[PDB]
Amino acid sequence: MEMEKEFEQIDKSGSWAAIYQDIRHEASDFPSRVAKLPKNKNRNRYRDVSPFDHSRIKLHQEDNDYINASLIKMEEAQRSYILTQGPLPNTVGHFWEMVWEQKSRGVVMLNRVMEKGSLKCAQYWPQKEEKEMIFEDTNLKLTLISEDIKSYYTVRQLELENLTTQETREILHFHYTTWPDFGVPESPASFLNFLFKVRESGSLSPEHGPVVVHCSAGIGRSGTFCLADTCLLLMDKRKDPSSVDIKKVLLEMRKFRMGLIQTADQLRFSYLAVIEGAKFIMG
Ligand SMILES: NC(=O)CN1C[C@H](O)c2ccccc2S1(=O)=O
């Protein structure tokens, strides 16, 4: 079926939970043996969220190459994404090592450091120009260059220096700051505006490594971001945009990381975002 009328048909029939459970039943199951090794327990935020072995990002390190991060490679859309958990106190150095080694331009953050009164990720970037951060375990230096605070999101320019080689690179930090503590946003308008700002920066384009996107577990809000982006790109590429099937795209992405889209409300929100976004693109 088309999307917008399939949407109204699920609303009128109140069957979002059943649609979402079907997706959960059909989703891929691949091994995640490296994630479960005892030496990696303090590298995982949640015991039930792990990268598959076949698609995990490897650190270029002979001691321990493990990080909780997955490469989502979308062949028809010609887009790739790295989805990862919010960094832990003992993985902030690994996080920036990955950004460097994968040649990423942008980092997309969809959570606040504290939500619901608890810590959802480490404070992994510097908040003042004159107070830079040094990660001694991976030999990187990180400096805040500029910060632009808007009503729904903040964009930061950061400098990452590999202290071994003295090479430097400019990284863009896109921080969506207004996702509610509970539920999903009422309108997708600010989330779509944010997606378009990431696109306009070059951070999603083939001349760079894959964008790094995270929330707390790296599957819920993070899944909503890449699902909406890929569906909109396919609608632009194809002769028949009504042939884009959001459930089929989601199942393709779940071949590369488990659990993408965590609730039936996130699934409904993803439909809403793609529907509204397809009108603004046009024409
Ligand atoms: N002095 C240090 O140990 C260096 N670190 C870098 C950074 O300050 C940071 C940020 C958030 C959490 C942990 C750390 S750290 O301890 O790894």
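A Cβ is built for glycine as well, from the same backbone N, Cα and C atoms used for every other residue.
In the three-state DSSP classification, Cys215 (mutagenesis position) falls within coil. Residues within less than 8 Å, Cβ to Cβ, of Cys215 (mutagenesis position) and separated from it by at least 6 positions along the same chain comprise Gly86, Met109, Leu110, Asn111, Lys120, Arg221, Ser222. Annotation source Swiss-Prot lists active site, phosphocysteine intermediate at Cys215.
Residues or ranges marked as substrate binding site by Swiss-Prot: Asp181, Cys215, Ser216, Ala217, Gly218, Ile219, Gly220, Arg221, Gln262.
According to Swiss-Prot, the mutagenesis experiment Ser50 to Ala or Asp carries the annotation: No phosphorylation. Counting only residues at least six positions away in the same chain, the Cβ atoms of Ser32, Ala35, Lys36, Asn44, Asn68, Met258 sit under 8 Å from the Cβ of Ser50 (mutagenesis position).
Among the sequence features in Swiss-Prot, the mutagenesis site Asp181 to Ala is noted as follows: Substrate-trapping mutant. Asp181 (mutagenesis position) is surrounded by 9 other CB atoms, counting those within 10 A of its CB over all protein chains shown.
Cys215 to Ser appears in Swiss-Prot as a mutagenesis experiment; the accompanying note says: Catalytically inactive mutant; abolishes sulfhydration.
For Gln262 (substrate binding site), the number of other Cβ atoms no farther than 10 Å from its own Cβ, over all displayed protein chains, is 18.
Local packing around the Cβ, expressed as the count of other Cβ atoms within 10 angstroms, is greatest for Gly218 among the binding-site residues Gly218, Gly220.
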